[PDB]
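Step one of this worksheet: look at the structure below.
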Amino acid sequence: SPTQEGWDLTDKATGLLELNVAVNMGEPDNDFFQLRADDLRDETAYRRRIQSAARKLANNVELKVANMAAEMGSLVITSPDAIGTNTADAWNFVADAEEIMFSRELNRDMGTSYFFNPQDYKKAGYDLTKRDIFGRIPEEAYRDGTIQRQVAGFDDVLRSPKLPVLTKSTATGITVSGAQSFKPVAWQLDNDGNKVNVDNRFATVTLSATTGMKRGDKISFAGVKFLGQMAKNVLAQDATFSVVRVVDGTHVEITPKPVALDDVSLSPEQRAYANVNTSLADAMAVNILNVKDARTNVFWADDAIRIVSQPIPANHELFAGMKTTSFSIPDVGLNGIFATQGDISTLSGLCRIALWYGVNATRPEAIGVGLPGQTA
Amino acid sequence: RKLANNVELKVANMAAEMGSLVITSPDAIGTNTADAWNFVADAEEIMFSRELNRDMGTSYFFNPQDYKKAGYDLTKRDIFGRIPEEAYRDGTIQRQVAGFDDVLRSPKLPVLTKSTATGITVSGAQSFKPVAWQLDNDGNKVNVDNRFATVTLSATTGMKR
Amino acid sequence: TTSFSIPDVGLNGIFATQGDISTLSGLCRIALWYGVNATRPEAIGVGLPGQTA
Amino acid sequence: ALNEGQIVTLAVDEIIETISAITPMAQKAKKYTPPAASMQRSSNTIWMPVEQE
């Protein structure tokens, strides 16, 4: 909500603005093979393939979660040098993440989790064991490879094997094209005058060029700083955005919508949602934050990513010919369908394991990525 | 919630603007071996030496950044006892540092911008008297604020509140 | 008008509402009145790290 | 396929809860309320005696 000052607020009442976010679903993920009847005399390959299918589907879910988190994570913590260069740079790096989460006034009530890749986790362990092995913490980092399960202010510090590598961006000299302002809207009018909901997350930016840009690129703008999300106080950290989609040669979609404080075209209830100090100017430079190809660290508030799933009603009577059952995906807590069907003409059968779900980043501003060793 | 945050922001701004006791260091808080403690302890010692009353308690407020650097000071140390390992596992640098009763980080602390004043000199030999009131114009006794003093200088260029 | 309590601080305000019959529209106002005062500025301090210029 | 009437779903009770803020300094600060009637006829000002020396 906004605030005025003083007495005599006549003709200064505001309205009510309620922003909203949509969660959608992807395409079903399948394992699908076929076998002729002569191949079923020995069924060991068939059973082993079914089990491999279960494992692969589960790990695909995990990979999708990791990739969505790394691509959509707006909070970018960078360091010009690798972990291990200094006596507490791993603690410094996690504490940078925690400090940006705190200063932004992001909600962390459900908990915070920090995911290292194995290399950076090993470098944190190296930092711990370069000290005196006296102590529970260095002793566990020596006898085991583990840094403590809580580090800096994070309630969960893990090691993720599937954290993607963020390839370096090749974009150079990118600038905005004309002043652009982005307004918080609950809905907007299409043709026929229907009210259509608007996703508050993304924003489309016209740039001078979008040549070397890709999904997951981390960028910032020259002079644009974060705000405390309630106090609206300017932060020392440049506002960071992740590229969601390169839609043209001159348009890019970025996952936190930049609402500027100094924008005079906003209503007070629109300005109440500001997250950056100033709007995007005409010739303002675009900073490229993934300057060196590196493997990522991901941290979020726990509610930021969700998996939405839908059943596949293949057990309906309308599918009489094919034989369907329930297929349990081992670890990720998802359920799929297992269907089989044979053809008399070719004496061959089909086996389809179908899983339908969708990974959603509800708070991409509460998802962060950490890039160490970002030099040149 | 917004009204609460506004009053907090105002309190922080007034406290930063009105602070008479100034503890400056040539270097940042993360550079030397125990300089965050030294920084808090300088504050505590100037309060003690001046014999200021602090019966209601004392409080130190850090930046999130300066709090992080104090934690880094506690964490870059080779030996891990209760305090360094709490600074590692948590961000905390203990609620009591030096002689202060409460030490904690405040998100809404402002930035103090450098002044461009250079070569400022005092124009006349000026003295100030403790007065409860002074006569003005009409001869009315009007109360005098014991805090503020107005000083003539060579120039106020570059000087701000 | 009713009393409005601001959370986590020792401050109370007012909550006011008023209707308009011509427009069938209301007005809602939350007013908070306060002042921040430093009664002992000699007992308030500032720490300024890295003053090297 | 199946051309039927569409709906739009809003999970109203499922708010996202994006912000968390804390107020240390105003919590630690003293809070004074003078008499209101005397405050009005002043410029909202009260004078406070300092400890004598």
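Following Swiss-Prot, chain D residues are numbered 2-54, in order.
Even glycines carry a Cβ here, placed using N, Cα and C.
For the mutagenesis experiment D:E5 to A, the note given by Swiss-Prot reads: Impaired phage growth; probable capsid protein misfolding. Swiss-Prot lists D:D14 to A among its mutagenesis entries, and the accompanying note reads: Impaired phage growth; inability of the mutant capsid protein to interact properly with scaffolding protein. Mutagenesis annotation in Swiss-Prot: D:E15 to A, described as Decreased phage growth; the structure shown retains the original residue. Swiss-Prot documents D:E18 to A as a published mutagenesis change and attaches the note Decreased phage growth.
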Among D:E5, D:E15 [mutagenesis positions], residue with fewest other Cβ within 10 Å: D:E5
Candidate with sparsest Cβ neighbourhood (10 Å radius) among D:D14, D:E18, the listed mutagenesis positions: D:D14
Cα separation, D:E15 (mutagenesis position) to D:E5 (mutagenesis position) (Å, whole number): 27
Short-range mutagenesis positions relative to chain A, from D:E5, D:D14, D:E15, D:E18, with Cβ separation under 8 Å: D:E18
